[PDB]
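Right, one structure below, let's go through it.
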Amino acid sequence: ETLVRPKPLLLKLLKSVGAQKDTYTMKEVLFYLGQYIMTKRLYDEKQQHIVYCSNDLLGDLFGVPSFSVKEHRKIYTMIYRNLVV
């Protein structure tokens, strides 16, 4: 699998939920980002596809105050800005 090296902020968030490494697969990046969002309950309780992140560090990764998990283009584009191949 293609390996990626998260930039400092992305790396910090992934490590905050138990990832121990500096190099990741895209599956692992998504796994730990998902766990990050879950464990900080950034999603809307009543509209659970929607993540509200304007006061979280996640909001600085995305550069938006919220997003839907359905928005794969936005999500992958954010991830692209925050790693090196």
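Since chain A takes its numbers from Swiss-Prot, the residues it shows come out as 25-109.
Note: Cβ is positioned from N, Cα and C throughout, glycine not excepted.
The feature domain 'SWIB/MDM2' is assigned by Swiss-Prot to 26-109.
Where Swiss-Prot documents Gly58 to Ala as a mutagenesis experiment, the accompanying text is: No effect on its ability to induce apoptosis. Same-chain residues at least 6 positions away in sequence with a Cβ under 8 Å from that of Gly58 (mutagenesis position) are not found in this chain. In this structure, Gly58 (mutagenesis position) is part of a helix by DSSP.
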